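Enquirer: A single structure is presented below for examination.
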Amino acid sequence: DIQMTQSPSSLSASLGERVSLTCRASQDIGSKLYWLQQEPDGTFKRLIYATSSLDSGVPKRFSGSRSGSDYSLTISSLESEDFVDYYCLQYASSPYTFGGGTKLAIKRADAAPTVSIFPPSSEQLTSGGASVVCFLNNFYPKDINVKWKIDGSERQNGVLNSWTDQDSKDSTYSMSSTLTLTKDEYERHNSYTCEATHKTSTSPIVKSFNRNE
Amino acid sequence: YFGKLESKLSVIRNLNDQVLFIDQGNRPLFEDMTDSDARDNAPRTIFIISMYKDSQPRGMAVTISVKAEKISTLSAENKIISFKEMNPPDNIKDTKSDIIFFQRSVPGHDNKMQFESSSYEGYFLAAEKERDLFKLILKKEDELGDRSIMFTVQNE
Amino acid sequence: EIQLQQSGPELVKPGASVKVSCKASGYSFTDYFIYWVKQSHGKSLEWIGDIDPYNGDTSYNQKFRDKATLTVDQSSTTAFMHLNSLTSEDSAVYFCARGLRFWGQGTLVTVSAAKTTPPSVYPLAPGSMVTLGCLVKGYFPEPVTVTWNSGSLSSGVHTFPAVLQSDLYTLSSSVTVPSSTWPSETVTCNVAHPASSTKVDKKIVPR
Ligand SMILES: [Cl-]
Ligand SMILES: [Cl-]
Ligand SMILES: [Mg+2]
């Protein structure tokens, strides 16, 4: 099947900036490429067809072009409504295949996360489970690493992460990491640690508690 | 450079199963016809599809000709379909002429054929109703799965 | 107006089957194929298949050819996608489209063995700014609504998207207030799960 490699998957930019998204095809697709836009509510709108033809009812700042096996969608000067998702689609051969998408995000200053760890509540322990929760709040850029330790040993199993979309007011990101154990397992150990490390960190940020304090 | 590889007598039907023919004014039209009506109406319903070169992604490079009182070949020049008085070439120097179409099956549907203009990329043979007539035109492909640019090709 | 109107979201059990519809209007139905596309968390956009409404001919992505069955009803100018043998991997938003140009609004299909289950609401208190939270654990289906002090607190609040922990959803909400304000004044999360008629108010108390 033809693979459509779409880059970058995320692009941070500012109002008025010119930007370009790229799709590389693993086989020759000629001029048989569409570009699609998707709004947050899931609504699709085709922008470009046949590599460079602009759909009616699409702002003129959008254009499509090709140079080789690289296809690009260019937005000449970004407006607020443009900070959404975009996908390419090839129709040269079956199965039709899509690029993996690009989300256009707002650029802002880097920011370190505020990290908080929380022990299981007595209420949860009553019901036989134990969830240890870590918040990594209001950071930028969006990529971050979080590690759990139990009594100094890294723990990977039982960890689930959840990532906010970009904040509409301050353009930061947040994350929660939750380690869920049985009460039996939880109560065998002394200390629990979540450690965050980010572009902005001079040292990893380590937050911990002793389950008896 | 590229010699004619094959030459196939064909009946061509559109999305509503209407048969392509050349009228007395050399215009390509479609009409409802049984397979019997199609034979009754030969040679005006019999198209010679001459193949010159495989050029996938786009398709097989072909010409489409008909022989009535003279031999004519289909041209997409200026994005306007016409029958042009000329024989299909013995050899073509390249696949770029306005008489060249890339014949390709619709992806996933091996018996539905499209004919893409060589000279006007992204434009295709299509059937379109104008007033009383159903005409062969050249149409920009504006979206996928447009049945008006799909045809049945029956070998004869 | 060209319109493709899809049926509503479905909640279906693993191993069962579901049939979603796509009602077309504003053009001649049999002139254009209908396409089906899957949007997931795990595999982004995937083309499923297409159908020719004039003769019923179909094409599939070989990945989906034993999962999906496409049909039309000419008279009602509606296209259908039936999915069989459902698993968690089939949870996704399914779109129909004319030409991959005009798109339906999508149909969310969630595959789960869970029955309607209220959340357990657990307070998150620490062991100049203090961060508190509430863990909203093990509910089905979506959504839950979370507020803090009945909506009086918002500048310092955010609520994380729900995730599947087992066969149930879990999320957490965070609120940050000055240390002079809490535990001086009370901070309470309010959680509603309309599917189960649940409303819980959990006060966050110092450990
Ligand atoms: Cl077919
Ligand atoms: Cl198939
Ligand atoms: Mg010319």
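Here chain B follows Swiss-Prot, giving residues 37-192 in order.
How was it done? The header gives X-ray crystallography, 1.5 Å.
Placement of Cβ uses the backbone N, Cα and C atoms for every residue, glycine included.
OK, Swiss-Prot features for this one:
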- B:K40 to A: Reduces binding to IL18R1 and the ability to induce IFNG production (MUTAGEN)
- B:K44 to A: Reduces binding to IL18R1 and the ability to induce IFNG production (MUTAGEN)
- B:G144 to A: Abolishes binding of the preformed binary complex of IL18 and IL18R1 to IL18RAP (MUTAGEN)
- B:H145 to A: Abolishes binding of the preformed binary complex of IL18 and IL18R1 to IL18RAP (MUTAGEN)
- B:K148 to A: Abolishes binding of the preformed binary complex of IL18 and IL18R1 to IL18RAP (MUTAGEN)
- B:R183 to A: Reduces binding of the preformed binary complex of IL18 and IL18R1 to IL18RAP (MUTAGEN)
Enquirer: Which one is it: of the mutagenesis positions B:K40, B:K44, B:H145, B:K148, B:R183, which Cβ has the fewest other Cβ atoms within 10 Å in this structure?
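Expert: Among the mutagenesis positions B:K40, B:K44, B:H145, B:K148, B:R183, the lowest count of other Cβ atoms within 10 Å belongs to B:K44.
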Enquirer: Could you round the CA separation between B:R183 (mutagenesis position) and B:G144 (mutagenesis position) to a whole angstrom and send it over?
Expert: 14
Enquirer: Would you list the mutagenesis positions among B:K40, B:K44, B:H145, B:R183 that come within less than 8 Å, Cβ to Cβ, of chain C, in the order they occur in the sequence, writing 'none' if nothing qualifies?
Expert: B:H145, B:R183
Enquirer: For B:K44 (mutagenesis position) and B:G144 (mutagenesis position), what Cα-Cα distance in Å is obtained after rounding to a whole number?
Expert: 24
Enquirer: Mind giving me a neighbour count for B:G144 (mutagenesis position)? Other Cβ atoms within 10 Å of its Cβ, every protein chain shown.
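Expert: That number is 20.
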Enquirer: Run a quick check on B:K40, B:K44, B:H145, B:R183: which of these mutagenesis positions have any Cβ-Cβ distance to chain A under 8 Å?
Expert: none
Enquirer: Between B:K40 (mutagenesis position) and B:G144 (mutagenesis position), how many Å separate their Cα atoms?
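Expert: B:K40 (mutagenesis position) and B:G144 (mutagenesis position) have their Cα atoms 28 Å apart.
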Enquirer: List those of the mutagenesis positions B:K40, B:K44, B:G144, B:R183 whose Cβ lies under 6 Å from any atom of ligand 1, in sequence order, or write none if there are none.
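Expert: Near ligand 1: none of them.
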Enquirer: For B:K40 (mutagenesis position), what is the secondary structure by DSSP, using just helix, strand and coil?
Expert: coil
